[PDB]
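Notes follow once the structure below has been shown.
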6 protein chains.
Amino acid sequence: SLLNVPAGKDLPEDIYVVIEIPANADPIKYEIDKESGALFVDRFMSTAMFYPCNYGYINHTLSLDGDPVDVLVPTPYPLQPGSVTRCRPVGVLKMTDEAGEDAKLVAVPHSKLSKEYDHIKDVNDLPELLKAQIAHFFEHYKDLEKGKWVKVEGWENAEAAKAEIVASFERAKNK
Amino acid sequence: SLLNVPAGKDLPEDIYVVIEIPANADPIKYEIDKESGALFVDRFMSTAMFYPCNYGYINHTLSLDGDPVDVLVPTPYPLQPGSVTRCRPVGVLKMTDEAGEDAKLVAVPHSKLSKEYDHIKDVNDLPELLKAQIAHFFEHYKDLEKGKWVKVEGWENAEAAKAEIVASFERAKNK
Amino acid sequence: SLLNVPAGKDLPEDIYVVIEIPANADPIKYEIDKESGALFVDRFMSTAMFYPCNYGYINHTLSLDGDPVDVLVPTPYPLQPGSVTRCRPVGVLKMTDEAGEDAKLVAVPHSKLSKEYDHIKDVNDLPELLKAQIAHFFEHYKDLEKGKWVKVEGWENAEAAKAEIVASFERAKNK
Amino acid sequence: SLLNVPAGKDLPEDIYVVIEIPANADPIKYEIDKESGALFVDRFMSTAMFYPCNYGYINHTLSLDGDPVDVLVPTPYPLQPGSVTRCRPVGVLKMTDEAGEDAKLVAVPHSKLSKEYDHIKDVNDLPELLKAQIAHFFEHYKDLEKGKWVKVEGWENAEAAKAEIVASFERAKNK
Amino acid sequence: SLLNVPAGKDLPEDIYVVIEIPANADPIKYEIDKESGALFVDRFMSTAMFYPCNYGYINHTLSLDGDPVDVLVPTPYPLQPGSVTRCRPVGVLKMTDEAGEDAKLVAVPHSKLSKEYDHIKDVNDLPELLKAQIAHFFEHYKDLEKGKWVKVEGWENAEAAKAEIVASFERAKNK
Amino acid sequence: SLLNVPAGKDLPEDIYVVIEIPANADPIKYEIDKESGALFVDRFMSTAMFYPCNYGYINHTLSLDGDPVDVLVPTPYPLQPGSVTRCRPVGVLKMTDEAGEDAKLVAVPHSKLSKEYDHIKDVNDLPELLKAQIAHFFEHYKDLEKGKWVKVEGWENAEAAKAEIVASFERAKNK
Ligand SMILES: [Cl-]
Ligand SMILES: [Cl-]
Ligand SMILES: [Cl-]
Ligand SMILES: [Cl-]
Ligand SMILES: [Cl-]
Ligand SMILES: [Cl-]
Ligand SMILES: [Cl-]
Ligand SMILES: [Cl-]
Ligand SMILES: [Cl-]
Ligand SMILES: [Cl-]
Ligand SMILES: [Cl-]
Ligand SMILES: [Cl-]
Ligand SMILES: [Cl-]
Ligand SMILES: [Cl-]
Ligand SMILES: [Cl-]
Ligand SMILES: [Cl-]
Ligand SMILES: [Cl-]
Ligand SMILES: [Cl-]
Ligand SMILES: [F-]
Ligand SMILES: [F-]
Ligand SMILES: [F-]
Ligand SMILES: [F-]
Ligand SMILES: [F-]
Ligand SMILES: [F-]
Ligand SMILES: [Mn+2]
Ligand SMILES: [Mn+2]
Ligand SMILES: [Mn+2]
Ligand SMILES: [Mn+2]
Ligand SMILES: [Mn+2]
Ligand SMILES: [Mn+2]
Ligand SMILES: [Mn+2]
Ligand SMILES: [Mn+2]
Ligand SMILES: [Mn+2]
Ligand SMILES: [Mn+2]
Ligand SMILES: [Mn+2]
Ligand SMILES: [Mn+2]
Ligand SMILES: [Mn+2]
Ligand SMILES: [Mn+2]
Ligand SMILES: [Mn+2]
Ligand SMILES: [Mn+2]
Ligand SMILES: [Mn+2]
Ligand SMILES: [Mn+2]
Ligand SMILES: [Mn+2]
Ligand SMILES: [Mn+2]
Ligand SMILES: [Mn+2]
Ligand SMILES: [Mn+2]
Ligand SMILES: [Mn+2]
Ligand SMILES: [Mn+2]
Ligand SMILES: [Mn+2]
Ligand SMILES: [Mn+2]
Ligand SMILES: [Mn+2]
Ligand SMILES: [Mn+2]
Ligand SMILES: [Mn+2]
Ligand SMILES: [Mn+2]
Ligand code: NA
Ligand code: NA
Ligand code: NA
Ligand code: NA
Ligand code: NA
Ligand code: NA
Ligand code: NA
Ligand code: NA
Ligand code: NA
Ligand code: NA
Ligand code: NA
Ligand code: NA
């Protein structure tokens, strides 16, 4: 199953991301279940918002919110929930939510999948609008769900993103 | 063309709404052009948000923002931009934006189109979530567009909605 | 507007069909308004059914149900409501509904648009499943709408279809 | 795999439903294969009909038609085939088909996923149109498939639905 | 109708493009009819190809193929056939087809619609992949339609694109 | 998982095909991963092309390109990536690509799923356009990916298709 997908071929520079939610999709917040590897409906989000990129996680990692580390993956066409994409980290939106520190990595498709993103080396190379849209999404998408909240702490670079990937991997390792 | 569509068969209780944007659609903000009756792209909205209902206007009306009065129309399936739907007003979100007072009517499909909405007589009969989603949309959808802004002033009932329809009609009449 | 589209380049063998409803679409029953040429929502259909083909009419014709003659147009991909397709009649489903005799022509895309349908010369060349699906649709799609009903009278050939096209044209002519 | 999903967290009041067919989808009748847990095409349905709700089953149950008990799940947006949704039973359409007694449960998203359905406590709280659409679907969707048929026996309440869930669970247990 | 849309607010730098075909759509080749302003199906294209950008024309212009000058418009989300978008020319693919010289302009959404494309000043600023995809599309999309063909002659810059816009306008003027 | 799906119920006449890419979809080239059974993004294809049929493979087979044998499956509606369809082989497009001989089987839905394809007994019964579209797709879809290429060698009949299925099965058996 997806439970057996490696974190990556050469972490943290070469990772696999398991997709749960496509970019620009209906507000169904799917999460993979750790036990079964199945896609569960976590919730129907209450705001009229969509994820600006495909959204998922790195397998065999653990954030402080008790889930694998979260990843946004821009692509030319939305991905299928439950599919896996090889990518390269380029930046990270630091943020905290009701479940703990909960960073949002941005990783682009690996050069082997496409040349489209090769030019995006670091966080400054991401379009300013996309970055603004992502921060605005995480700032507001929980606005109508009581007991759910976010404190966005800011954008950081590809090396901070890599550091977060290592830490999350090591954390799933030693817990 | 759509330029020749009546405001309604018996205003303000029985109106026609010209749809510009479907519910739950991509963030393309279409507006009908007054001159040609064609659907123009006003803009690509910058936030990752969607209209909670189909969105358009009552022909032969004028708001203080210099456009025909705006209407949200809930339906079971999204409508085609440029189509026209017979409806019944049930409530209004009072609000102001950078172009003037700019109320958002809510009108449901007429009984003749469907029985689904007959039970919605007044604003209190609208689902609380939908109303919350609409106010949250108008509060935030201009957050990333400089020089565009909104002050949401609150929900009011079917009679206030009807009053607004009359006023907007009379205004297109005497300007 | 669509109000000015000819019935066809050489009726009844070479016709234009104005599309109102795409094949396999949501159950929104659009009808063009004769006055304005705009697409109106006639109703939200109540059964969980879809049109097996794109559905519309021949302009400048009149059936006994007081509307232009109805046409089903099979295509490889669903058409846009309000678009126009050049076609060739191949058969007709005779039927009556609450508004009068109300035949359903089947016309395929003209050879100039595609070679795909050239082999369909007459009604027997239509797939048996499609014909069965169309009759079953018209038999049941009004089952949950009181005061709406259908009596399906059977399939007839391309020459009967042509005769119906002529009659409907002549009727719009002399009324 | 989906083969390992529990019937529920607290049956019969708190269940999981494995979705096979989304609401308002193309007429591809997917069924999960018991052996592999994969989604198989059972058939391409022959009528021009769609499921009024998402459709699937409760894992680790068995109906008299030799399959897990069937469930319809209304949601605001169609679900992905192969996804799992936590729900609450509210009613049941009793019916028989060519494979045995084959009830159709209706279960709404659990409060934890959404508040939208909390107000639906029992079968009378379901919209009359949706219930009519579901009965009409099961009455007719097999009309063009020889050797497939249905006898719809009627709507019953949340306690009958719960009783059916218990019986189906116990049956998978003791066979 | 769309027949009355200006070529632009300040040609050739500020133009309007009437869209006939969305980006990444089914292979239905719609063309606006000059007489009626309606969207007609020109043909169902025979290759398994899609337009890499939204496709349409500048009103009140004339190419040597006897149609208004053709335009590709990249956008973040596909546009509706029959809609109009304000844009800025940035490049041109020179090519000839069976109907005459038939250049393909590329024009991006005007800054007023979006800031996304402001950075694209000239043809070299267009992504190399998109340009390659467009040339490959026009080279092959007529491969399976006998009597239809293309000779692609190459990419040229924003000033050549502007020159072509002027010439096409002047040609509709003096014929 | 899909790793455990049989090659078929009675090879080579009665096979199962695991679908990776739907017909007429976005150009995301998914491949099932042999290790995990998960759907991976192999690449984002560079040409503006789509698969004319659903595309996938026969499990427990091996081609000379080191992957299971490839299959195109025409259906009335596109299939879900990761779903499985029972089918009957009717023809084969012989071709070679950069990874080895790499035939493309065509197999239609089994009679048990639908009667629609029963009339297609052999390769000559496939529509000429579909066959032309498939050959044109494989001839050009790698045109913009350096180091990827195809030599299409021609269409052959249902018995050649069956022979290829046997050979590929036996090859996965003895390697
Ligand atoms: Cl790992
Ligand atoms: Cl979060
Ligand atoms: Cl930002
Ligand atoms: Cl009026
Ligand atoms: Cl507004
Ligand atoms: Cl509110
Ligand atoms: Cl005429
Ligand atoms: Cl009818
Ligand atoms: Cl029949
Ligand atoms: Cl269980
Ligand atoms: Cl059933
Ligand atoms: Cl009922
Ligand atoms: Cl002009
Ligand atoms: Cl061309
Ligand atoms: Cl190029
Ligand atoms: Cl096997
Ligand atoms: Cl290949
Ligand atoms: Cl061929
Ligand atoms: F998470
Ligand atoms: F407005
Ligand atoms: F009619
Ligand atoms: F079942
Ligand atoms: F043209
Ligand atoms: F392969
Ligand atoms: Mn959305
Ligand atoms: Mn969560
Ligand atoms: Mn997560
Ligand atoms: Mn979180
Ligand atoms: Mn998280
Ligand atoms: Mn959206
Ligand atoms: Mn505006
Ligand atoms: Mn407005
Ligand atoms: Mn406004
Ligand atoms: Mn306004
Ligand atoms: Mn439908
Ligand atoms: Mn009617
Ligand atoms: Mn009609
Ligand atoms: Mn009728
Ligand atoms: Mn009629
Ligand atoms: Mn459908
Ligand atoms: Mn079954
Ligand atoms: Mn079942
Ligand atoms: Mn059954
Ligand atoms: Mn059953
Ligand atoms: Mn396509
Ligand atoms: Mn042309
Ligand atoms: Mn053109
Ligand atoms: Mn041309
Ligand atoms: Mn041209
Ligand atoms: Mn496509
Ligand atoms: Mn490959
Ligand atoms: Mn393969
Ligand atoms: Mn290959
Ligand atoms: Mn292969
Ligand atoms: Na979407
Ligand atoms: Na909250
Ligand atoms: Na949408
Ligand atoms: Na703003
Ligand atoms: Na559909
Ligand atoms: Na009726
Ligand atoms: Na649908
Ligand atoms: Na039957
Ligand atoms: Na598409
Ligand atoms: Na050609
Ligand atoms: Na598609
Ligand atoms: Na190549």
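Residues 2-176, in that order, are what chain B shows, numbered as in Swiss-Prot.
The way this entry was determined, per its header, is X-ray crystallography, 1.3 Å.
Note that Cβ sites are derived from N, Cα and C of the backbone, with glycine treated the same way.
Per Swiss-Prot, the feature substrate binding site maps to B:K30, B:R44, B:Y56, B:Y142; the stated evidence is sequence analysis. Within 10 Å of the C-beta of B:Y56 (substrate binding site) we count 23 further C-beta atoms, all protein chains included. B:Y56 (substrate binding site) falls within a strand when secondary structure is assigned with DSSP.
Contacts of B:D71 (Mg(2+) 1 binding site) defined by a Cβ separation under 8 A and a same-chain sequence distance of 6+ are given as B:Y56, B:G57, B:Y58, B:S64, B:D103, B:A104, B:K105, B:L106, in order along the sequence. Taken from Swiss-Prot, the feature Mg(2+) 1 binding site covers B:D66, B:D71, B:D103, and the record attributes it to sequence analysis.
If you look up Swiss-Prot, you'll see B:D71 marked as Mg(2+) 2 binding site, on the strength of sequence analysis.
Quoted from Swiss-Prot, the note on mutagenesis experiment B:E21 to D is: 16% activity. Non-local contacts of B:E21 (mutagenesis position) by the CB criterion (under 8 A, 6+ apart in sequence, same chain) comprise B:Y31, B:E32, B:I33, B:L40, B:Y56, B:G57, B:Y58, B:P82, B:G83.
According to Swiss-Prot, the mutagenesis experiment B:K30 to R carries the following note: 2% activity. Within 10 Å of the C-beta of B:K30 (mutagenesis position) we count 16 further C-beta atoms, all protein chains included.
In the structure as shown, the Cβ atom of B:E32 (mutagenesis position) sits within 10 Å of 17 other Cβ atoms. Under its mutagenesis annotations, Swiss-Prot gives B:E32 to D the following note: 6% activity.
For the published mutagenesis B:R44 to K, Swiss-Prot gives the following note: 10% activity. When other Cβ atoms within 10 Å of the Cβ of B:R44 (mutagenesis position) are tallied across all protein chains shown, the result is 19.
What Swiss-Prot notes for the published mutagenesis of B:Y52 to F is this: 64% activity. Around the Cβ of B:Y52 (mutagenesis position), a 10 Å sphere holds 24 further Cβ atoms from the protein chains shown.
Recorded in Swiss-Prot as a mutagenesis result, B:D66 to E carries the remark: 6% activity. The Cβ of B:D66 (mutagenesis position) has 16 other Cβ atoms within 10 Å, all protein chains considered. Classification of B:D66 (mutagenesis position) by DSSP places it in coil, neither helical nor stranded.
Counting every protein chain shown, the Cβ of B:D68 (mutagenesis position) has 17 other Cβ atoms within 10 Å. Swiss-Prot lists B:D68 to E among its mutagenesis entries, and the accompanying note reads: 1% activity.
Quoted from Swiss-Prot, the note attached to the mutagenesis of B:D98 to V states: No activity. B:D98 (mutagenesis position) carries a strand DSSP state (E or B).
One entry in Swiss-Prot concerns the mutagenesis experiment B:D98 to E. Its note says: 22% activity. In the shown protein chains, 15 other C-beta atoms lie within 10 A of the C-beta of B:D98 (mutagenesis position).
Quoted from Swiss-Prot, the note on mutagenesis experiment B:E99 to V is: 33% activity. Counting every protein chain shown, the Cβ of B:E99 (mutagenesis position) has 13 other Cβ atoms within 10 Å.
B:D103 to V appears in Swiss-Prot as a published mutagenesis result, with the remark: No activity. In the three-state DSSP reading, B:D103 (mutagenesis position) counts as coil.
Among the sequence features in Swiss-Prot, the mutagenesis site B:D103 to E is noted as follows: 3% activity. B:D103 (mutagenesis position) is surrounded by 21 other CB atoms, counting those within 10 A of its CB over all protein chains shown.
Taking the Cα atom of each, B:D68 (mutagenesis position) and B:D98 (mutagenesis position) are about 12 angstrom apart.
Using a CB-CB cutoff of under 8 Å against chain A, the mutagenesis positions that qualify from B:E21, B:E32, B:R44, B:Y52, B:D66, B:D103 are B:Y52. If you take the CA of B:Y52 (mutagenesis position) and look 10 A around it, the recorded positions you hit from B:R44, B:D66, B:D98, B:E99, B:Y142 are B:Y142. In sequence order, B:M46, B:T48, B:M50, B:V151 are the residues near B:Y142 (substrate binding site), counting only same-chain partners six or more apart with C-beta under 8 A. Proximity to chain E, defined as a C-beta distance under 8 Å, is registered for none of the mutagenesis positions B:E32, B:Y52, B:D66, B:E99.
Relative to B:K30 (mutagenesis position), the mutagenesis positions B:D66, B:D98, B:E99 all have Cα atoms farther than 10 Å away. Taking only the Cα positions, the spacing between B:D98 (mutagenesis position) and B:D66 (mutagenesis position) is 8 angstrom. In this structure, none of the recorded positions from B:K30, B:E32, B:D66, B:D68, B:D71, B:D103 has a C-beta falling under 6 Å of any atom of ligand 11.
B:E99 (mutagenesis position) sits 15 Å from B:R44 (mutagenesis position), taking the Cα positions as reference. In this structure the C-alpha atoms belonging to B:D66 (mutagenesis position) and B:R44 (mutagenesis position) are separated by 17 Å. Excluding the listed site residues B:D66, B:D71, B:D103, the same chain places B:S64, B:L65, B:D68, B:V70, B:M96, B:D98, B:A100, B:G101, B:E102, B:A104, B:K105 with Cβ atoms within 8 Å of the centre of the Mg(2+) 1 site Cβ atoms.
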